[PDB]
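**Student:** Shown below is the structure under consideration.
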There are 2 protein chains.
Amino acid sequence: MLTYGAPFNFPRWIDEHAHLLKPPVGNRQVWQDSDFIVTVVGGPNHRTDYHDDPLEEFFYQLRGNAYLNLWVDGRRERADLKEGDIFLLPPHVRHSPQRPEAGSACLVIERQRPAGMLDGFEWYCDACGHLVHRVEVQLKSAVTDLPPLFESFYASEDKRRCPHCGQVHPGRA
Amino acid sequence: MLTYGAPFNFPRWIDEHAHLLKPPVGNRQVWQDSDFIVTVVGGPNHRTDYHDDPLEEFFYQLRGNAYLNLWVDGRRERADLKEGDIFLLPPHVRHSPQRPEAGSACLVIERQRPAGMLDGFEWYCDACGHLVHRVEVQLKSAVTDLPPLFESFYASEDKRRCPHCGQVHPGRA
Ligand SMILES: Nc1c(C(=O)O)ccc(Cl)c1O
Ligand SMILES: Nc1c(C(=O)O)ccc(Cl)c1O
Ligand SMILES: [Fe+2]
Ligand SMILES: [Fe+2]
Ligand SMILES: [Fe+2]
Ligand SMILES: [Fe+2]
């Protein structure tokens, strides 16, 4: 009835899964089929998508440094996750995690979205800042529903084309 | 729109709130009015009540050692939270945290219970193991609704009297 197992040493768990906390994978969920989605995210990794999580996200940067590109008060802002920092992100704050360092490790905790509560993923234009593309997803498993989504955005000039100034978003990088 | 503030160094936050992570207080919530209830629990502290959380609880023992008295498969079991351990408790697993050491620090994460989802608190008989008393609570703030509850149990021989063998539960210790 300990559905998720006995306690276990977290530093050794992170050491042991080092090879998963690098490209191409980068992150690894700790427990399966739980309400709390508990993930360790490594590096390096950069991304252009912004996430619209309808729930809160908890961050604890155990190893290395990272940062969150945000949209707060309509203005682009950056929040640093220095090694040792903890942080709670309010629901719906657009965020784009940048993880420049190898060997970094960040604990991220979220919960399973209830049916009908959708995650959004959006890109914004470097030229005029308008919204470029947005996909909403009933997010049941990030590693499975998200890659195909990001890929169809990079593959389509149409999706990448800003409706305000015509600039075509660079895509992946 | 960063409702819960910017990131901040967690070890220094724990050092700075040392005096709250001792008796009589013992624990301290990190953010107010959030869906994720994020608590640091110190020591020393022992307790006889078992908690019936209708949701999951995440534990990360950053400093020192602790342990959880449990009821699993009807049998009394113990789960150690050695320094560095992480642990996810499934919903409704009865648990009684024992925190014998001063200077220990454990990160506990839960979420606000929705209306109608009740926490239970129960005591069991050292003589025959039957259930002795159970209070259900719409738990809106632990530090406010729980002390009066525990106190009314210690103050009442009636509540402390086992319905199976008549043994009167010791109460607080
Ligand atoms: N913020 C993240 C990250 C991240 O911090 O890059 C990785 C996976 C998931 Cl599910 C997240 O919510
Ligand atoms: N397990 C705990 C503890 C604990 O680990 O003693 C303290 C406060 C809260 Cl709200 C908890 O759920
Ligand atoms: Fe996210
Ligand atoms: Fe544009
Ligand atoms: Fe609890
Ligand atoms: Fe008894």
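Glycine is treated like the rest: Cβ placed from N, Cα and C.
Sharing the record's features from Swiss-Prot:
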type	residues	note
MUTAGEN	A:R47 to A	Increases KM for 3-hydroxyanthranilate 7-fold. Decreases activity 1000-fold
BINDING	A:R47	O2 binding site
BINDING	A:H51, A:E57, A:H95	Fe cation 1 binding site
BINDING	A:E57, A:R99, A:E110	substrate binding site
MUTAGEN	A:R99 to A	Increases KM for 3-hydroxyanthranilate 40-fold. Decreases activity 5000-fold
MUTAGEN	A:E110 to A	Decreases KM for 3-hydroxyanthranilate 2-fold. Decreases activity 2000-fold
BINDING	A:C125, A:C128, A:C162, A:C165	Fe cation 2 binding site
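For each feature listed, report its degree of burial, its nearest neighbours and the pertinent distances within the displayed model.
**Tutor:** A coil conformation is recorded for A:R47 (mutagenesis position) in the three-state DSSP classification, outside any helix or strand. The number of other Cβ atoms within 10 Å of the Cβ belonging to A:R47 (mutagenesis position), over all protein chains shown, comes to 17.
Secondary structure from DSSP puts A:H95 (Fe cation 1 binding site) in a beta strand.
Other Cβ atoms within 10 Å of the Cβ of A:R99 (mutagenesis position), summed over all protein chains shown, number 24.
Mapped onto three states, the DSSP output places A:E110 (mutagenesis position) in strand.
Cβ neighbours of A:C162 (Fe cation 2 binding site) (same chain, under 8 Å, six or more residues apart in sequence): A:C125, A:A127, A:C128, A:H130, A:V132, A:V168, A:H169.
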**Student:** Can you tell me which binding-site residues out of A:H51, A:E57, A:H95 are within 10 A of A:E110 (mutagenesis position) by Cα, answering none if there aren't any?
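**Tutor:** For A:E110 (mutagenesis position), the binding-site residues whose Cα atoms are within 10 Å come to A:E57.
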**Student:** According to DSSP, which of helix, strand or coil covers A:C165 (Fe cation 2 binding site)?
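**Tutor:** Where A:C165 (Fe cation 2 binding site) sits, the three-state DSSP reduction gives coil.
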**Student:** Enumerate same-chain residues with a sequence separation of six or more from A:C165 (Fe cation 2 binding site) and a Cβ-Cβ distance below 8 A; give 'none' if the list is empty.
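**Tutor:** Once residues fewer than 6 apart are set aside, A:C165 (Fe cation 2 binding site) is near A:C125, A:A127, A:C128, A:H130.
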**Student:** Can you list which of the recorded positions A:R47, A:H51, A:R99, A:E110, A:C125, A:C162 have their Cβ under 6 Å from some atom of ligand 6?
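**Tutor:** With ligand 6 as the reference and 6 Å as the Cβ limit, the list is empty: none.
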**Student:** Ligand 4: which of the recorded positions A:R47, A:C125, A:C128 have a Cβ closer than 6 angstroms to it?
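**Tutor:** Correct list: A:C125, A:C128.
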**Student:** Measuring CA to CA, name the entry from the recorded positions A:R47, A:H51, A:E57 that ends up nearest A:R99 (mutagenesis position).
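**Tutor:** Sorting the recorded positions by distance from A:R99 (mutagenesis position), the top entry is A:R47.
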